[PDB]
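First up is the structure itself, then whatever we jot down about it.
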Amino acid sequence: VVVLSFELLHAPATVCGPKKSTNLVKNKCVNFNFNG
Amino acid sequence: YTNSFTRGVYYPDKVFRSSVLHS
């Protein structure tokens, strides 16, 4: 039995899932997903 | 012993704030 425990907002996120990042546009109302 | 006047104040969390009082 394997138990996985996660911590949020304690520090800058070091472990992430694989999601392809894109270039960030500026000055236009856009969805932002920074580090989750 | 000796008294520490106001020493020991540190930033409690990485989150940035400015020009605001925070409890």
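Chain A is numbered as in Swiss-Prot; the shown residues are, in order, 510-545.
This deposition comes from electron microscopy, 3.1 Å.
Cβ atoms are placed via backbone N, Cα and C, with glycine included.
Listed in Swiss-Prot:
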- A:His519 to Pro: Increased resistance to human covalescent sera neutralization (MUTAGEN)
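Over all protein chains present, the Cβ of A:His519 (mutagenesis position) has 8 other Cβ atoms lying within 10 Å. In the three-state DSSP reading, A:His519 (mutagenesis position) counts as coil.
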